[PDB]
Amino acid sequence: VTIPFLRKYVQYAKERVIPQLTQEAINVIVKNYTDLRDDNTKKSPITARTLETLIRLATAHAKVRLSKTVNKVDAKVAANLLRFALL
Amino acid sequence: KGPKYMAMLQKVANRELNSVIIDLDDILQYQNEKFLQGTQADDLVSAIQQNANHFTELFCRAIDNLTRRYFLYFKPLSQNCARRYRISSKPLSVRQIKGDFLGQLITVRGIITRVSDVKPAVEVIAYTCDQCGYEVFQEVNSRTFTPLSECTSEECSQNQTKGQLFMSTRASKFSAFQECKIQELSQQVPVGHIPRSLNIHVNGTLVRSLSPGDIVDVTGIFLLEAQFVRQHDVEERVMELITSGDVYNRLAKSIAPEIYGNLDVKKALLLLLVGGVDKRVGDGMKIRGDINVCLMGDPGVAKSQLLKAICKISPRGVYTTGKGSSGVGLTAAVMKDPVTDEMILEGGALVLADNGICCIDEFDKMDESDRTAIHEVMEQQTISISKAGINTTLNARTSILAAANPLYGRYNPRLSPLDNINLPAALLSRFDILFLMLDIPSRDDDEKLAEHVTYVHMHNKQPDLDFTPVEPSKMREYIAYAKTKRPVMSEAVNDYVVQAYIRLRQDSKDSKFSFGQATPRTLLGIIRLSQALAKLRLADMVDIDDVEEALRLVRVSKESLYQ
Amino acid sequence: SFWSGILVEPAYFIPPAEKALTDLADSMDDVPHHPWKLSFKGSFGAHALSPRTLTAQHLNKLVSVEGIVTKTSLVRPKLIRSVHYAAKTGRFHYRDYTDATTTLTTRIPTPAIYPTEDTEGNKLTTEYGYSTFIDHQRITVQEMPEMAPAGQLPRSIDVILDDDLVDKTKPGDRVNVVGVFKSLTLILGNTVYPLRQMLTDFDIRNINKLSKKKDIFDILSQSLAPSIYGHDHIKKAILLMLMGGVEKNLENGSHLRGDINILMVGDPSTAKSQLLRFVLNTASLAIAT
């Protein structure tokens, strides 16, 4: 919450835990990427690099909770961040 | 004849030659003859290799036993004479110099980008006097010198008078000096590093043996004072690639497997990097034996990855750009040398990549000056210049890969392709294969691209298909082995080629979805693609199966506009 | 005593050790037919220090100093011995060269003039190739930005480099040099090794207690900047941005990008210029331009 706590939180997550993928978070991000590849006809271009950035963030959330592997909710909060930053 | 070195001395006494070439093979044979007779060898080959500058001034007096009519030069022994009798001449990189090789004879391999003009550099300055008559000679060693106005003769030392001296440009010995910049080879440089250069200072009769735009092996001492120049397990590796069956499709799907599909575009890229057959009529006319491929597409699909994989697999691949120093990066400009008072030419991206793939990213972001030089090497094989300072004709045999985007980023179905593409008719009329890599959103086919990118982002391994991706060395060896093949077309394929060309010309000669017309250069490109398909099958003849594949390729290259 | 003599007088302790090493190299070899050098490693105690704290004290003593390199000069060969040839009789002559960078102790200066003449007075030439060449380098190294009290100026020092280690230095990498602080002020670098809040056992209990509650992310995103109203999802992405990725390195191929990049646009009325000071003062290490 305070200033000297989140620094220790971020460095312990950076040094100890590395997250890996699961089958529960591959399909929902495949569904989200194929559904957006809508935005091309309406408001924004979607590239191949964005595929990589759509799981980077998931991993991020999965390491914010410092779990050893990813979850479906990490891809869901990445899609929510995408809906706010794209629309 | 008989004693060949005495015969060469008789030939230089006959005044017919001015160059003396000494080989180490004769030294090795004389050492073998002296060692087999029980005499002491007293090794020369382990002593010539270190400090050859003292040896070229020491053995010259032994040949002689200011008045030098000849020029002494050396050449090392080959590897065939090195394995025989059981090093001194290894192909060295400029990254493999280590600093401590300053004074060893080295054989460097590399391309030559910068060359200079032949200039007379003095070696000894001759001074004449009218008071004494004794002409004096001083020896210079550095780049600069000072005029010896004071008389140092043997008559002016014991005298009050110290009379003026003059210089002679006729009795002074000169030499044809020339500087050159050798560059590091493309596949010999490490991962991430750039091909740094090195300087070679040549003198004498070797001054016209270095024409820019070539690969050379330079053997000389390292102060670089060159002495001699020259220019240009495996069968199991090619037979195990052949015996698996369906060689063409395996070599197509083996290169660049981190992307999804597009076997036709990259199949034509396979035929592009294999090159084809250069045809010479032997009457003063040379046509191109090369392909040039356009990649016009909308964003979203990967474009730089295929381009990078083609330049990483093929040798001498140089990545270019649209803007920046591109105007001077496609032609030879002029600049002032920081080591000496002379102007040199800087070469573009078309001169270090002589025989290979030259790629252009963002083709529509360039200008007219880039397009006028790209179209000139796209039509034929020589660069012509008409500015002040250099007026030469530069040889260049490159394959143009281009990546472009339309006027509004993506495509437009209500617009014609002549209006969608901003390039003029002479540019794409010369382009035999243009790939309209257009993305269409779907329900079923998009999932495979998503599954493939999540599989390659999950781990570095490829999908579990019953095929293994071939490493770069094996198909590099296959491309180098297939390039020596010269296929000849038959008459049964000739009657199919002329009928398909007549029908294509009649069908081409004017509506909403139309673009261009049938040209004879497209027929020549179809012939070149059929020759490349016969070269990939390692056959001496061109069958009916190549022309029907090439016509299907050139028609499906434009068939994606209907989707 | 030998340890203390190495730590306080390496000019009187390093050359007998290298003399012993050359004698051991001659005694361990029995085939026919150059010097040998030394190198150290390990903990130094108070001798291992920051270059900003490196002052005029402990000159002769060896200094281990880490940091970041800023410049790496061009490799330059130097003459330590020059040979020549007399063509009037065909003889060979040689001369040696010494300076203040070949020994740890300062020798008596011998400014040897390059022979442009013989002692008899005859002509001569430069035998290029039998004369050895030793290349040297001059690199600069300052303190690391994470260990230094950021807000101040960085202090850099110069390292003179021999022939041996000329291919192991490049700018942009964290390095730790080990040398001697000689003042004719520079360090004679002999050993180069290319290569932050403290954690207690009470803080690990707090972060393990906050690891399974499913309301952690929203309050951690809301607790970074209380002076800025709104913009929760933007600081949610900024929280995901400053924590990082994974940096996956593929086998026998190119590496994969683990870093994320964020661009922020809008009207200039809000706190976009006030958020950079917060992300500069609250990250692990950050550089703002």
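The residue numbers of chain B are those assigned by Swiss-Prot, with the residues present covering 59-123, 196-216, 220-356, 376-384, 396-672, 676-729 sequentially.
The deposited model was determined using electron microscopy, 7.7 Å.
Yeah, the Cβs are placed from backbone N, Cα and C, and that goes for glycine too.
As annotated by Swiss-Prot, domain 'MCM' applies to B:410-617.
For the recorded site, B:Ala465 (ATP 1 binding site), the DSSP three-state label reads coil. Neighbour density for B:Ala465 (ATP 1 binding site): within 10 A of its CB lie 21 other CB atoms from the protein chains shown. Taken from Swiss-Prot, the feature ATP 1 binding site covers B:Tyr423, B:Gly463, B:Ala465, B:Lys466, B:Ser467, B:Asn568.
Cβ neighbours of B:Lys466 (mutagenesis position) (same chain, under 8 Å, six or more residues apart in sequence): B:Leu458, B:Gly460, B:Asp524, B:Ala566, B:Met600. Swiss-Prot documents B:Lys466 to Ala as a published mutagenesis change and attaches the note Loss of MCM2-7 complex helicase activity.
Annotation comment: Swiss-Prot describes B:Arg593, B:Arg687 as ATP 2 binding site. The DSSP secondary structure for B:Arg687 (ATP 2 binding site) is helix. Listed in sequence order, the residues of the same chain lying 6 or more apart from B:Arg687 (ATP 2 binding site) and placing their CB within less than 8 Å of its CB are B:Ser592, B:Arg593, B:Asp595.
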Max Cα-Cα distance in Å among B:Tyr423, B:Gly463, B:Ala465, B:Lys466, B:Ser467, B:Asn568, the residues listed as binding ATP 1?
20
By the DSSP assignment reduced to helix, strand and coil, which category contains B:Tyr423 (ATP 1 binding site)?
coil
For B:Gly463 (ATP 1 binding site), list the number of other Cβ atoms lying within 10 Å of its Cβ atom.
19
If you count other CB atoms within 10 A of each CB, which of B:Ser467, B:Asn568 wins among these binding-site residues?
B:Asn568
What binding-site residues from B:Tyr423, B:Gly463, B:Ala465, B:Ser467, B:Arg593 have a chain A Cβ less than 8 Å from their own Cβ?
B:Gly463, B:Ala465
Please work out the number of neighbouring Cβ atoms within 10 Å of the Cβ of B:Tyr423 (ATP 1 binding site), leaving out its own Cβ.
17
